[PDB]
Amino acid sequence: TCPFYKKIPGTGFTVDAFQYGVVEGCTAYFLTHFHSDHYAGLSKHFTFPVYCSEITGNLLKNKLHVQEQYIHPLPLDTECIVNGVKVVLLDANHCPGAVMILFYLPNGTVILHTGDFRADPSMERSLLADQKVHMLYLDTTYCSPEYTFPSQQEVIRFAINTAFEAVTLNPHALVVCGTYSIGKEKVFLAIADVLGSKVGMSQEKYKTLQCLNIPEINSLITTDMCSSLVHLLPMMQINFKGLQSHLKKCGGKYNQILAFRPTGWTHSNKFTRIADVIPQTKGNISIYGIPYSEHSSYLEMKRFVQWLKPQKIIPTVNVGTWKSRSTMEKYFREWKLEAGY
Ligand code: NI
């Protein structure tokens, strides 16, 4: 059945709750972003109002064929009324089109649902600064102190420098980048930019990127693989067998692959700095795992929560085991005692 952490009390609303059939008492279904664990259940047959960002509404219409009459896109940073309740959508610093949602309940309670987010000090200057938030529905993906990772900018600098050096040493090297969802487009776009190439990809992935309102996108991507030396492939194909096979398909245009797998966290983060990352190599194929995250590190999460000072936290991730739930609740209490709220 629908879990309680997907329901907004005092409303008829749910968040990211499309796989439970008709939810009893739901008058509006919000969708924070276009990732499959969150949209699971949507299709052209859905006939309830869906509230979301413009970009998420482009993907629902073009990729899932949801009918336009049921898609309700809202502008960001703007007070809107939905079924009698004031809401605001805020940028979540996740994937394109991903939002956080502020609900202003009729009784005076204010609720923030973060969806999936990567906390940032810039958020401390949005419309969140303007009033008190009583309850927080929190993306707790990496809520444990082992989870450190570098800034997105440091990771992009590493990838650009690595790729430019490799292709300048060997003009016959191909760069490949893995993907299985929207997000992390900076990785492949930044590498293609330094090399003076467009990114080549399948028709399906091109269609998906053309929904994202990214500026000057017609200048950066293409479905012509032959004209491109940065190729995107399914994350599943980023392994030695998959890559050897791809290289056969390029007809002797290239004699080396340098590939990137933008993972979330990996336990090489506990020891190894970004400056010291090395690839896995077989023959003329090298694979780099780079820690490009679109979720909060532990310290990032902790700073946001100690700034916001919520009265109650409701985790939305890692809620399935008692040991995870108990560990998270111990951290929330530490943060509250350290900061004095
Ligand atoms: Ni997500």
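Residues displayed in chain A correspond, in order, to Swiss-Prot positions 700-1040.
Cβ from N, Cα, C; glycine included.
On its own chain, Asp838 (mutagenesis position) has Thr813, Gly814, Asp815, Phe816, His994, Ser995, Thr1015, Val1016 as residues at least 6 apart in sequence with a Cβ closer than 8 Å to its own Cβ. In the three-state DSSP classification, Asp838 (mutagenesis position) falls within coil. Here the residue is the original one, while Swiss-Prot reports the published mutagenesis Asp838 to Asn with the comment Impaired nuclear focus formation, reduced interaction with PIAS and increased sensitivity to cisplatin.
Record note (Swiss-Prot) on the mutagenesis of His994 to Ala: Impaired nuclear focus formation, reduced interaction with PIAS and increased sensitivity to cisplatin. The Cβ of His994 (mutagenesis position) has 22 other Cβ atoms within 10 Å, all protein chains considered.
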